[PDB]
Amino acid sequence: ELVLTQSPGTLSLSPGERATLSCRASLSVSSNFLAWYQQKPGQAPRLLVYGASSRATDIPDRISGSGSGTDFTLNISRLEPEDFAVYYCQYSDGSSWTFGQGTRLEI
Amino acid sequence: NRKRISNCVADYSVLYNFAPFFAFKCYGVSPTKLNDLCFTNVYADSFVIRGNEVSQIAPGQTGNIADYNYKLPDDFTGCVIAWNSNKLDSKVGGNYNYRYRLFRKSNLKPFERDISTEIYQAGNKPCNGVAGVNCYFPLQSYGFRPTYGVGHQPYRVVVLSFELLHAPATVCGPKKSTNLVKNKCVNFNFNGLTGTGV
Amino acid sequence: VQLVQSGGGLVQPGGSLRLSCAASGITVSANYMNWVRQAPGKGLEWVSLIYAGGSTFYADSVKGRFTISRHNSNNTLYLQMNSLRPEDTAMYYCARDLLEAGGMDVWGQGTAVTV
């Protein structure tokens, strides 16, 4: 259903810098049902935001993530060494579902 | 929304003159013989639904909106009509009147409505008080945005029901009225009187 | 708050495999829960939804082969794979992803499907 684009191929992580991760939706899609979650393969993943307004728990919530239309992004001001995992953005309608291959975070 | 019809007559010609409806899913009796058959009571369930949920609103399909909020019985003949009223009401910040329930503890039988104020429990602990972690009140507001395509537009849906009873029927009106020419040898059926003359 | 999956292994295509999804603390049996498969070298992809009520959602590829049922005594889900295929070599994910947050995902039993 929904088409999603997440760029680039590889990241340029260096701790102590501001980073911008953006994912683009299909047709002016809303964000109150959009969910970001962290994911590192091998174990249980971590959640980031629900409803794109208030972030999920277990995070200090310094990442500012929002958007409108087909333009959704998150800006992280302070980087931590625990962020070495790939982040996904999804949207749910209850009758249609979508997923996206995220961008690998390394140097 | 849910409604019913009293003793009168409902012509669908003026309904067909209103607007080109989106659904026209009259899967029961044929639309041509709607005026030929009539019943004692009519239920009018005229409400509004999101555009992406017009697909599963049929009795043959089910979903979260169907099984928890409003369900139509498959073993029942019905005629539904729906039209797009997205431009009729639009709010830039989001329509806050179109909140819908997320979850109820048991699945809903078709043709019942239930409103309450209780908290869904997500653990072996009471939810009499207010909580926000593993004890959630089921709340879901769409927040309709005018800057969206066809998927999330408010399509107002009118559901029309019909059933037989031991009473005489109301809404079909077989009244046949002609022009009544004044000077000719013509046939007539005045109140069931089969006769000819001038 | 934490979930465990029990019963996984390695079986040939064309057989039936039973797995148990049991969580502790959260009464997950009365929630919108979902089933996810994750192939190695492939991103996460939606497979199935099952509700607290009897509403079955399935993907096009899995069709009616997948079976899910909920136990009433505990927060235990019994799920059965029938007539397995070589395209289903994937790790299993069981979760209770709802429309509020869809949070607290599970590590999941890791399996591989081969003849």
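Going from the start of the chain as shown, residues are counted 1 onward.
Per the header: electron microscopy, 3.5 Å.
Here the Cβ of each residue, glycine as well, is placed from N, Cα and C on the backbone.
Of all the Cβ atoms in the protein chains shown, 22 others lie within 10 Å of the Cβ of B:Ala122 (mutagenesis position). Per Swiss-Prot, mutagenesis B:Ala122 to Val (Swiss-Prot position 475) is noted as: Increased resistance to neutralizing antibodies.
Sequence-distant neighbours of B:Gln140 (mutagenesis position) (same chain, 6+ residues apart, CB-CB distance under 8 A): B:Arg99, B:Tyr100, B:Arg101, B:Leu102. For the mutagenesis of B:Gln140 to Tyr (Swiss-Prot position 493), Swiss-Prot gives this note: Reduced host ACE2-binding affinity in vitro. The structure shown keeps the original residue.
Sequence-distant contacts of B:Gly143 (variant position), defined as residues of its own chain at least six apart whose C-beta falls under 8 angstroms from its C-beta, comprise B:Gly93, B:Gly94, B:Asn95, B:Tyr96. Quoting Swiss-Prot on the natural variant B:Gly143 to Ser (Swiss-Prot position 496): In strain: Omicron/BA.1.
Swiss-Prot documents B:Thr194 to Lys (Swiss-Prot position 547) as a naturally occurring variant and attaches the note In strain: Omicron/BA.1. In this chain, no residue six or more apart from B:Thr194 (variant position) has a CB-CB distance below 8 Å. For the recorded site, B:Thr194 (variant position), the DSSP three-state label reads strand.
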Collapsed DSSP category at B:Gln140 (mutagenesis position): strand
Chain A, Cβ under 8 Å: which of the recorded positions B:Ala122, B:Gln140, B:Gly143, B:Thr194 qualify: B:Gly143
